[PDB]
Structure formats: structure tokens, C-alpha cells
Amino acid sequence: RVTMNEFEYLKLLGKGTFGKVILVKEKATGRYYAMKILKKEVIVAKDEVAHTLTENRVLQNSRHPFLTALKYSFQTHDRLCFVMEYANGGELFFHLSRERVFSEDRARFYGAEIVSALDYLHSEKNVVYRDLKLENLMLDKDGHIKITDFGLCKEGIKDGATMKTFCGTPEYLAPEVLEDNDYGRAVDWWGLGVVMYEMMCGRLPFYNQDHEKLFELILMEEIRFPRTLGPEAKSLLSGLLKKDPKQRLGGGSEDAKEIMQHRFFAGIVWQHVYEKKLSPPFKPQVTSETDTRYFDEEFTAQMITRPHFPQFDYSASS
Amino acid sequence: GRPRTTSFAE
Ligand SMILES: C[C@@H]1SCc2ncnc(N3CCN(C(=O)[C@H](N)Cc4c[nH]c5ccccc45)CC3)c21
């Protein structure tokens, strides 16, 4: 079990309303980690307490190749710290920004890994993620997907159990969430649809700057694809982006299993996906370990610096 | 690409 001092603070990785994320070296071990440092004041003040707890709990009982692991989690008078595996590869949002579009093969690979991760969360942990977006998908040193940021998860969601909470990111919301209907775990598939759409198409499948106009598109406009998109890719995206959740690929009792069987994924051996036996299509090219290429210069070129939370503190079992 | 997006809740 640890405190603020057991770490050296090497580089800034992001700054936002709720805090910052520092690349860190752990003194006792030499292992580099990513520290999310939240300002307790802000969390309580911005009402983000319940979400923060949810993230602690979700990370604590999930261990998966493609979900960000959590090593330690602790506190101070003014701070909540999450100490986590470093995604050297930065956000998928970073790479798309610069390449425009990914090949189908490369999108297939990232999508298999997301499907593996969302399946584990649904079937093994009874969790619905709810916030699938490019920003939330990172790459590790090898170029495997890492889903980060679990504060919007819903827990104890078994089979067709349904939720009411209006949350996510506007551009990514499922039609059933927009209808203000009850909704089930199929919302994650709508999301997988969107990120996979962006990966292969280079744009979002629905977009206006005005939320209400964006929401109409999501509810009313049927999808359209670039004319170069192959039929299996096109069928997958159509199935994932059905507005009716009961028609969505992944929407039945089969869940993930329905997507795993789709012709788009014909080549894939799901057990090799999980075991990282597949050729990642992109290894992040870092000279060293505090190389922060794939993180914004706005952040990486900077110099670094109220109640108690019951049972917040946690260390990763050996 | 597009502008960076914000996660919210209500
Ligand atoms: C913390 C995650 S977990 C593994 C990991 N590895 C590298 N960078 C990371 N971050 C991701 C979040 N980053 C951001 O800039 C995000 N684009 C926005 C963000 C979400 N929650 C935050 C809390 C504090 C500061 C930024 C954020 C910085 C680098 C992370």
C-alpha cells in the first residue's frame, strides 16, 4: 500500500476540469504508471462522487487484456489518485486525427479486442460500459486496445435488465438513450458501431454541432456508407447501428456472441484475441519509456505542481 | 478529424 511520495512525476499527459494525468515512475519498482489525480474539492463540488466510486469498483474487479488495469488507488486531504497501467500509444483519437481512416483489417483488429473486452464486462462482471468513444480507447506499448475511463459504467446489469440514466457523450448516444426509454446492454454495441464507423469511414455516422439537430439525425436518419466500404464491413455497421435495440446485432440474449459470429470477423479466433496472439497492425514507435509522442504537446511540454472517502484505498493483489 | 467530445451525466 502506497502514498504520493512512492512515485516520481515525469511528464504531464492531460489536464481537464476534474484533474490531471501524470506519467509516473514508481520508486520501489521502476515501473512506469499513469496517475489520474483528481481534486477532491472538484469531484464533490461538480457532483462527480458517485461516478468516481463506480470507477474504483469497476477497475478493482476487472482483469482483462484490453481494459486498463489499476495497480493502486489512494487519497490525501485534497486528492484522489488512481495509479494505472500506462497506455504508451495514446488515444485512438490521436491516430485517426492524423491518418483519416484505418484499413478494414486494422479496424477489424481493434474491434475484435473491444468485442472481447465488452463481452467480459457484460457476461462475467454484469457491467455495461456506456461511454464507448475514440477518446476512451488507447493503445499500449504493443498496440493492443485499452479501454479507459469507467465512471459512467452501470453495475449489476444481468441479461435484459434496463437502466434510465441519461449519460455518455452526445455524438455517441444510442437512439434508445435519446428516446429517454429504459435501455439495456445493447447500447454498448451501438457505440462499437460508432467507433468502428469512425475507424473505417473517417467521420462520425451522425453529426451536427447543435445537440438537438444531432439527436434528430441519430433518431431519424438511416446510415449511409462511403461507396468503397466492403459489404461485410457494411453489414456489420448496419447491424450495430440499428436504431431499434431489439434488432441490433448484439441485441439478443446472445449478446457479444452475435457479433463474434458475423462474417466481418470470419478469420478471427476469439481465444487468440484474448491471448494477444494476433499481429497488431501498429506498434507505437517510442524511442524510450518517457517518450510521449502520442500525447498532445499542449500537455507534455509543461512543469508539474474535501471529505474522506470510505474504503477508496486499494492495492492490486499479487 | 472532429473536435474532441465531452462525457456528461444527468
Ligand atoms: C488515465 C488513462 S488510464 C491509462 C492511461 N495511459 C496513458 N494516458 C492516460 N490518459 C488518458 C486521459 N487523458 C486525457 O487527456 C483525456 N483525453 C481526458 C481526460 C479524462 N479524464 C481525465 C482526468 C484528468 C485529466 C484528463 C482527463 C490523459 C492521458 C491513461
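By Swiss-Prot numbering, chain A shows 144-448, 466-478, in order.
Method of determination (from the header): X-ray crystallography, 2.6 Å.
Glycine is treated like the rest: Cβ placed from N, Cα and C.
Among the features that Swiss-Prot reports, active site, proton acceptor is placed at A:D274, with the record citing sequence analysis. Long-range Cβ contacts of A:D274 (active site, proton acceptor) within its own chain (separation 6+, distance under 8 Å): A:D292, A:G294, A:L295, A:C296, A:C310, A:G311, A:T312, A:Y315, A:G334. DSSP classifies A:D274 (active site, proton acceptor) as coil under the three-state reduction.
Taken from Swiss-Prot, the feature ATP binding site covers A:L156, A:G157, A:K158, A:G159, A:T160, A:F161, A:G162, A:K163, A:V164, A:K179. According to DSSP, A:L156 (ATP binding site) sits within a strand segment.
The feature domain 'Protein kinase' is assigned by Swiss-Prot to A:150-408, with sequence analysis given as support.
In sequence order, A:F150, A:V167, A:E169, A:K214, A:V226, A:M227, A:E228, A:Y229 make up the list of same-chain residues 6 or more apart from A:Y176 (mutagenesis position) whose Cβ falls under 8 Å from its Cβ. A:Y176 (mutagenesis position) falls within a strand segment according to DSSP. While the structure shown retains the original residue, Swiss-Prot records the mutagenesis experiment A:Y176 to F with this note: Significant loss of interaction with TNK2. Loss of membrane localization. Significant reduction in phosphorylation on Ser-473.
Long-range Cβ neighbours of A:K179 (mutagenesis position) (same chain, at least 6 residues apart, Cβ-Cβ under 8 Å): A:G162, A:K163, A:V164, A:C224, A:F225, A:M227. Among the mutagenesis results in Swiss-Prot, A:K179 to M has the note: Abolished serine/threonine-protein kinase activity. The residue drawn here is the original one.
A:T305 (mutagenesis position) falls within neither a helix nor a strand when secondary structure is assigned with DSSP, and so counts as coil. One mutagenesis experiment catalogued in Swiss-Prot, A:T305 to Y, is accompanied by this note: Abolishes phosphorylation at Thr-308.
What Swiss-Prot says about the mutagenesis result for A:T305 to A is this: Reduces O-GlcNAc levels; Reduces O-GlcNAc levels even more; when associated with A-312. Neighbour count (other Cβ atoms within 10 Å of the Cβ, all protein chains): 14 for A:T305 (mutagenesis position).
Listed in Swiss-Prot as a mutagenesis experiment, A:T308 to D is described as follows: 5-fold activation and 18-fold activation; when associated with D-473. Using a 10 Å radius centred on the Cβ of A:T308 (mutagenesis position) and all shown protein chains, the other Cβ atoms total 12.
The mutagenesis experiment A:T312 to Y is recorded by Swiss-Prot, whose note states: Abolishes phosphorylation at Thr-308. Reduced to three states, the DSSP call for A:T312 (mutagenesis position) is coil.
According to Swiss-Prot, the mutagenesis experiment A:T312 to A carries the annotation: Reduces O-GlcNAc levels; Reduces O-GlcNAc levels even more; when associated with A-305. Of all Cβ atoms in the protein chains displayed, 21 besides its own lie within 10 Å of the Cβ of A:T312 (mutagenesis position).
A:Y474 (mutagenesis position) counts 18 other C-beta atoms within 10 Å of its own C-beta, drawing on all protein chains shown. Here the residue is the original one, while Swiss-Prot reports the published mutagenesis A:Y474 to F with the comment 55% inhibition of activation.
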Residue among binding-site residues A:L156, A:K158, A:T160 with Cα closest to the Cα of A:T308 (mutagenesis position): A:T160
Against chain B, in sequence order - recorded positions A:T160, A:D274, A:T308, A:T312 with Cβ under 8 Å: A:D274, A:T308, A:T312
Three-state secondary structure, A:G162 (ATP binding site) (per DSSP): strand
Pairwise CA distance, A:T160 (ATP binding site) versus A:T305 (mutagenesis position), rounded so that it is a whole Å: 30
Spatial separation of A:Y474 (mutagenesis position) from A:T305 (mutagenesis position) - C-alpha basis, Å: 30
Alpha-carbon distance [A:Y474 (mutagenesis position); A:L156 (ATP binding site)] in Å: 23
